[PDB]
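A quick write-up on the structure given underneath.
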Amino acid sequence: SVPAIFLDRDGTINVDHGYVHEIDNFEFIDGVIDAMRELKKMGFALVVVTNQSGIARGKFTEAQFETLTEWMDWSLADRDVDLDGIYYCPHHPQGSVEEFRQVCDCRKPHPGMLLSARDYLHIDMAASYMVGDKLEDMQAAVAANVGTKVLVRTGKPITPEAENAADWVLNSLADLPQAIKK
Ligand SMILES: [Ca+2]
Ligand SMILES: [Zn+2]
């Protein structure tokens, strides 16, 4: 079993402009790419787990999400960051788009995505981290029995509830490798 860093996307990896689905609006947060590269060096699997309800909302299609996700994957790989898994939930109970309109197991704070990754990559959850800027991230982690829950300040002005649920609060994903080294 391998330990992993589970990663929220908007507000953690890219700047959260809300319903981000275009390459020219995808902006990597400073230092996160180097941080992820170091996390790989330190022996962690990297797994993105991201809610994308904009799909259910009709803000953008699944096709558009794949295009952006593919681009993200290459950009990282080309910087010698090779993501071990990318999971997303396109659902929302009130989705305007029929295909995606539903309650589900995979929308954070449901731990579904993390459990799927766990089974797939044989991940050591207790030895793993979850990084995000929202409560739903911390709660998802709690349910999936992730060892360490890390909240970041690069997205949402953190709520006291999110803060409560978190084990650590870091300014950024960029700071995670040093925090773990220590
Ligand atoms: Ca987020
Ligand atoms: Zn879902």
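Residues displayed in chain A correspond, in order, to Swiss-Prot positions 4-185.
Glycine is treated like the rest: Cβ placed from N, Cα and C.
If you check Swiss-Prot, you get these features:
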{"type": "ACT_SITE", "residues": "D13", "note": "active site, proton donor"}
{"type": "BINDING", "residues": "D11, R12, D13, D19, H20, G21, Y22, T53, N54, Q55, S56, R110, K111, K137", "note": "substrate binding site"}
{"type": "BINDING", "residues": "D11, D13, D136, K137", "note": "Mg(2+) binding site"}
{"type": "BINDING", "residues": "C92, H94, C107, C109", "note": "Zn(2+) binding site"}
{"type": "MUTAGEN", "residues": "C92 to A", "note": "Reduces the catalytic efficiencies towards the alpha and beta-anomers of HBP"}
{"type": "MUTAGEN", "residues": "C107 to A", "note": "More than 3-fold reduction in the affinity binding of HBP. Reduces the catalytic efficiencies towards the alpha and beta-anomers of HBP"}
{"type": "MUTAGEN", "residues": "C109 to A", "note": "Reduces the catalytic efficiencies towards the alpha and beta-anomers of HBP"}
{"type": "MUTAGEN", "residues": "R110 to A", "note": "Significant reduction in the catalytic efficiency of hydrolysis of the physiological substrate HBP"}
{"type": "MUTAGEN", "residues": "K137 to A", "note": "8-fold reduction in the affinity binding of HBP"}
Among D11, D13, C107, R110, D136, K137, the recorded positions whose C-beta sits under 6 Å from ligand 1: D11, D13, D136, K137
Additional residues around Zn(2+), ordered along the sequence, whose Cβ is within 8 Å of the centroid of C92, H94, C107, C109: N54, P93, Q105, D108, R110, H113, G115, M116
List of residues, in chain order, with Cβ under 8 A from that of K111 (substrate binding site) and at least 6 apart: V52, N54, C92, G135, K137, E139, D140, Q142, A143
Secondary structure of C109 (mutagenesis position) (DSSP, helix/strand/coil): coil
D11, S56, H94 filtered to the binding-site residues whose C-alpha is within 10 Å of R110 (mutagenesis position): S56, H94
Cβ packing number for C92 (mutagenesis position), 10 Å threshold: 21
Using Cα positions only, nearest of the binding-site residues to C109 (mutagenesis position) (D11, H20, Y22, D136): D11
Nearest of the recorded positions (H94, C107, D136) to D11 (substrate binding site), judged by Cα-Cα distance: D136
Structural state of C92 (mutagenesis position), classified by DSSP into three states: strand
Subset of recorded positions (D13, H94, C107, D136) lying within 10 A of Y22 (substrate binding site), CA to CA, in sequence order: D13
Contacting recorded positions, sequence order - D11, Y22, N54, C109, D136 vs ligand 2, Cβ under 6 Å: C109
Those mutagenesis positions listed as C107, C109, and which of them has the most Cβ atoms within 10 Å of its own Cβ: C109
For the binding-site residues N54, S56, the one whose C-beta sees the most other C-beta atoms within 10 angstroms: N54
Mapped DSSP class for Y22 (substrate binding site), helix or strand or coil: coil
